[PDB]
Each structure stands twice: as C-alpha cells, then as structure tokens.
Amino acid sequence: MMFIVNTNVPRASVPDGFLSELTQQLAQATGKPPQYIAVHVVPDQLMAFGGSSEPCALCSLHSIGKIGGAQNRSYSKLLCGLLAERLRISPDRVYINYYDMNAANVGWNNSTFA
Amino acid sequence: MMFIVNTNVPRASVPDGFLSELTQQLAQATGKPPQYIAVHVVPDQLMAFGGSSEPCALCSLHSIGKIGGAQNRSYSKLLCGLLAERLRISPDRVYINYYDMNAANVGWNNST
Amino acid sequence: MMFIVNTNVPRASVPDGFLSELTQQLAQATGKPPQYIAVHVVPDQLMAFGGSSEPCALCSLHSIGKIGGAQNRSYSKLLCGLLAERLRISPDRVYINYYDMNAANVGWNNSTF
C-alpha cells in the first residue's frame, strides 16, 4: 500500500515523526501490516485549490483491496484529521484519490503480487 | 478536479499567475466551478522525453466525469497551447494522462 | 510510455546517465521506440517504506498497451535490477504501479492518441 501527500505547506511545518504516524495509523485503519506500507510527503509545492494558495493538499492512497465506499469515507476522515492537526490544512482544501490496484499491476521485488 | 504539471522548465520561467490562469481556463473548458479545481506545477524536474532533456512536461487531469474522447482532445489543445505560450514547451514534448475518477474514490472535507 | 521514479536517494547518487539508460532499456524491454518514452526521476524525497527511511522507491509505468500479467512481472525484474545497480535500492523496497492507458486518455501534441 502507498500514501502520498503533496502540499504547499513548507517542509519546516511537517512534524518530526509524521511519516511514522502515517504508517502506524494507516496500518491500524486498514489492517495492513506496516511492513507493506509506504508513505511519501512532498512539501513546499507550487499549488492552488479553488484559485487560492492557502494551505492545501493533494493525496493518493493506493492499495490492493481495502478500498470501497465506506472504507474510503472512513480513510478520508482519518487522513483529513491528520493533515489538519499536524500540517494545519483545512479539510475542505484536501483532495485524496483512492485507487484499488489489481495485484497484477503492482510490482515489488522482481515480480508482481498476482 | 486536479491538474498536475511536472516539467524540467526552471521555476523562474513559470509566469506569475500561471496557476490562476490554469484554474480559470480549466473551469471554462470543463464547466467545473473554479472553487473545485486544484492545480499543481512542479518545475526544475529531472526528466527526459524521447531521450532528450529539452523542455517537456508530464501532466495529469483527474475529474469526476467530464472525461471522454472529444473532451480530452479539446483539453489537450487547450493545455498544450498554454504550456507552449506560457512555458515555451513544444506540444510534441507533452504527455497528459486523463483520469475519470469515481466519486466514491475521491475524498474531500472529511468524507467522499 | 512514461516511467516515474520517486526516491529518497539524494540527487548526487543518481547517475547522470540514468535517465537515458532507463529510456533505452525500456525501449528494448517493451519494443516501444525510445523516442516515445519519457522518464522522470525525483530524488531527495521524504519517504518511508515499512516504517524505515533506508533507500526506497515508489514508481509508475504508464503505457498505451504493453501492460499485462506476464509483461509486468518481466518489467519488475528489469526495473528492480536497474534501481538496485544504479541507485543501490534493495528490490524489496521498490513498488511499481503499472497503468494500461486508453489511447483516448493520453494527450500529446494538441490531441490524443
């Protein structure tokens, strides 16, 4: 599983420990063991949301399964909550794209997961 | 809706106002209200297009609907035109990937 | 075809020829002429893989065709081999997402394919 956050919040506002927090909370919310979980945060980006350059984030969560209607609602509350508390980004200036990956289309260590 | 541009053009070649321009043009071209449009530009990238390091761009347009055959053609003309006039990138060195997102797979404001 | 690598390896550890090597190897592996292949490498990223900040990569390969079960297994070998030799990333710390793109959903040169 992979979680990516792109944000115009400066690097200095990302707390020490944020990646660890994300890895642990995602493991807890999805049930995936943390060992299979990757996390990627990209600060200081040039972006706009609704024409405004106030703090925002564009994110993506890729997973083989564990994606659907109810789950994604629950992840969006979790992740917007984390972005608001830790990076001070308003939840209405966050988008998160969810991707249910086919195991045949995910490579890892010289093979795929199919 | 979100539009992302990754390019090897340096930051100083991105005009002031380019993100506002993109937002307004995408609203006009797609009919989405501008308040739902997010834009993201990433300059100074390490990339190659066809083995060459001359100016290029790799882009993505994600939208809940408003994606399809004719529409994507029309967006590619708009967007390549913008990248050419504004960033001086040749249209034959631009790729744009279009994604029709399911509303159930887009989170926003604590929900989907 | 486009291939993107995001990694926490610093920019100075990415060999200057890496982008061209990727282009050429992908052309050979997929049969796409190299003039159609774009490559993008993003170093110095803030990332973790399994909670650990040791070298890792998150990658994507997008292509109109040339994507499927067997092909993707083959590309993962090719690309883990390259990342291991050139960026010294362990292959068990690489994810690659593969995307078979509809030609209608790829723009290029003012139109789509």
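Here Swiss-Prot sets the residue numbers for chain A, with the shown residues being 2-115 in order.
Recorded method for this deposit: X-ray crystallography, 1.9 Å.
Each residue, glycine too, has its Cβ placed from N, Cα and C.
Annotated substrate binding site per Swiss-Prot: A:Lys33, A:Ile65, A:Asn98, in sequence order, evidence recorded as experimental evidence. Around A:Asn98 (substrate binding site), a 10 Å sphere centred on its CB holds 20 further CB atoms from the protein chains shown.
Swiss-Prot lists A:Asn111 to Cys among its mutagenesis entries, and the accompanying note reads: Causes formation of interchain disulfide bonds with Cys-81 from another subunit. Annotation note: A:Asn111 (mutagenesis position) sits in a coil segment as assigned by DSSP.
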Those recorded positions out of A:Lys33, A:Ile65, A:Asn98, A:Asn111 that pass a Cβ cut-off of under 8 Å to chain B are A:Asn98
DSSP-derived structure type at A:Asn98 (substrate binding site), helix or strand or else coil:
strand
Near chain C at Cβ under 8 Å, of the listed recorded positions A:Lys33, A:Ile65, A:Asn98, A:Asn111, we get A:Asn111
Per the record, substrate is bound by A:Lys33, A:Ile65, A:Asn98: how many Å separate the farthest pair of Cα atoms?
19
One finds that other Cβ atoms within 10 Å of the Cβ of A:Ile65 (substrate binding site) number exactly 19
At the Cα level, what's the spacing in Å between A:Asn98 (substrate binding site) and A:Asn111 (mutagenesis position), rounded?
27
